[PDB]
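What follows is a single structure, written as structure tokens, with notes after it.
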Number of protein chains: 2
Amino acid sequence: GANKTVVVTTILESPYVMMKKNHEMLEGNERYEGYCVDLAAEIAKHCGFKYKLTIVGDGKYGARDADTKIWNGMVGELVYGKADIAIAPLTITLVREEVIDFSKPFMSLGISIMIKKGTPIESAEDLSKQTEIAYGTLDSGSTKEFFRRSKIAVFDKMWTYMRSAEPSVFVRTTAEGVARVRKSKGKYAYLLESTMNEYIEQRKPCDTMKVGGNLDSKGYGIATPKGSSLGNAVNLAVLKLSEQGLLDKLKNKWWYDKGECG
Amino acid sequence: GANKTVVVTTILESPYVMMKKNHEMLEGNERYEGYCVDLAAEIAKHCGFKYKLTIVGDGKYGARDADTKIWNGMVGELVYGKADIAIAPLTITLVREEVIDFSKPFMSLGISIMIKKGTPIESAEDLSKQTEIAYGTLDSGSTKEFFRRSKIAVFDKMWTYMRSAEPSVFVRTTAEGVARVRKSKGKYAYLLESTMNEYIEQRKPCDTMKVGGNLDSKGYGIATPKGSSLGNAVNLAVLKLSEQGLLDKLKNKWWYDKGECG
Ligand SMILES: Cc1cc2c(cc1S(=O)(=O)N1CCN(C)CC1)S(=O)(=O)N[C@@H](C1CCCC1)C2
Ligand SMILES: Cc1cc2c(cc1S(=O)(=O)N1CCN(C)CC1)S(=O)(=O)N[C@@H](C1CCCC1)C2
Ligand SMILES: N[C@@H](CCC(=O)O)C(=O)O
Ligand SMILES: N[C@@H](CCC(=O)O)C(=O)O
């Protein structure tokens, strides 16, 4: 059958996909910039398809409801046929692999801690052993699910606190979490992926930092629906771009070449 | 059809697979220890198969001859039907993906520099700009192929020197390379994967070290022949073990918990 424009789901998450300053006078894919916008263009070229970037309707990564088994976020879009591919900082997880396919990873990450500078916290164990400083994670993402299922005493203890914390310690978007750290006088710390932590650490006002080692070792993959023709070509594209140096170049472009903190 | 014992190809490469001290009085899989021996046991359990570890006959990772298109090493064993799966520090590369399947990566690495302590070399550029200190790579592996195809001025310059260097700067095994660094009075440096470099840095006599940043960002994958039933189960096994913490535990076990250099 004839080639058709591929519907790409992605998420507004800096510096992966961001609105261009002048987006109001732009159309289509041209409205957007970032690592994943650059990566989509390269994947598309190698795979030989035309594509339309579409921001995920519900603004979520993807979680399955325990009772209903319904998926939301970008994972849901793939599962229910509203997108052909997800090119986003979407973490490869076993439960997600039940319902979608992931490419080999194009970027590594692990769960990490973001503090406001000066906060007397160096580690997850530190957080777990006190109550003065609140802490949380993003809703409907892999970090929250990590804590929910972890067996580890410290993380299990963190999860027991976070799940019942009031007011809620969970946030709707990464930017909300970062804003919360910045304005809570060191009484909130944020659990988020090292990639996003390390990005924000080099953004003005330069008042946050990453502390501790990463809690785990994971990757982002390009996701396609089960049985999609596209998966094979996508996986070869990722390997090619890795070997060409493109993944390294794009990481440096969007994290460090553009860093605002000296 | 009935389950059959799975023939696993692997390679004697420390600390992935090593002979046990008392191997002469042991049989079968019990002759061996290391990261990949531990990983094979876990993969097998999750995938529900019985297996036989078999050291690759020609002692090589895998390279394709330019003229004949024949494959050697573990890749060859999979290609020609002499093994069902490779569980080894086998690097995921696009050319290898032509003829075998790789799982998602279970360990990260990049090409790095090993020096004898005291050698006035901090980087690949350093090596490229002088002739007093010789340098090389392992034959029939991904590091040599990296230099052979690289476009980068420094690496292209390194490749031009290495390919014509006399006496040969290439080595038959990693241990030969390490031994060569140790006994060449700082006049040989060795290009090898960060994983193996970082292992040897914590081995007596503690006379080597890693210098510079990694030249690339790659991973090891479990490899199966094209069309193997096993690939799907293997990929889910890797994701499960990642999420359980097993990959982190085994890395720490074989690299750092056992370090000999304080
Ligand atoms: C540039 C890059 C390439 C690859 C990865 C991560 C990265 S990284 O952006 O996470 N990179 C930045 C520089 N170093 C910190 C290494 C990690 S990855 O480990 O997830 N996957 C690799 C290979 C792609 C096929 C599987 C392994 C490419
Ligand atoms: C423990 C570990 C787990 C995984 C990787 C690497 C590693 S690591 O041994 O290379 N690890 C050691 C500790 N840190 C240095 C992070 C890297 S990986 O990036 O190659 N692959 C991940 C996920 C497995 C599915 C794809 C991503 C698991
Ligand atoms: N990368 C995560 C979202 C961020 C997070 O959970 O910290 C995901 O795919 O769910
Ligand atoms: N891991 C490499 C071997 C070691 C090297 O080339 O440095 C491979 O699969 O070829």
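Every residue number used here counts from 1 along the chain in the order it is shown.
When the header is checked for method, it gives X-ray crystallography, 1.5 Å.
Cβ coordinates come from backbone N, Cα and C, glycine included.
Annotation source Swiss-Prot lists L-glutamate binding site at B:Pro89, B:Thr91, B:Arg96, B:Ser142, B:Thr143, B:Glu193. A C-beta separation below 8 Å, combined with a sequence spacing of at least six in one chain, links B:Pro89 (L-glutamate binding site) to B:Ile11, B:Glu13, B:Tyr16, B:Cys36, B:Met107, B:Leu109, B:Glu193, B:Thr195, B:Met196, B:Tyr220.
Experimental mutagenesis at this site is recorded by Swiss-Prot as B:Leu94 to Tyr (Swiss-Prot position 504), annotated: Promotes dimerization. Strongly reduced desensitization. Neighbour density for B:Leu94 (mutagenesis position): within 10 A of its CB lie 15 other CB atoms from the protein chains shown.
If you take the C-beta of B:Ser142 (L-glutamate binding site) and look for same-chain residues 6 or more apart in sequence within under 8 angstroms, you find B:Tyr61, B:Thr91, B:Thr93, B:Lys218. Counting only the Cα atoms, the space from B:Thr143 (L-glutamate binding site) to B:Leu94 (mutagenesis position) is about 13 angstrom.
Counting only same-chain residues at least 6 apart in sequence, those with a Cβ under 8 Å from the Cβ of B:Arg96 (L-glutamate binding site) are B:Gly62, B:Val75, B:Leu90, B:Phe102, B:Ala223. Sequence-ordered, the extra residues of this chain that approach the L-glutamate site, with Cβ no more than 8 Å from the Cβ center of B:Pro89, B:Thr91, B:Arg96, B:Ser142, B:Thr143, B:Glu193, are B:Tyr61, B:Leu90, B:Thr93, B:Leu109, B:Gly141, B:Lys218, B:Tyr220. Note: B:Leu94, taken in sequence order from the recorded positions B:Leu94, B:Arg96, B:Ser142, have a C-beta within a distance under 8 Å of a chain A C-beta.
Ligand 4 lies under 6 Å from the Cβ of the following recorded positions, listed in sequence order from B:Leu94, B:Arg96, B:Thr143: B:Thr143.
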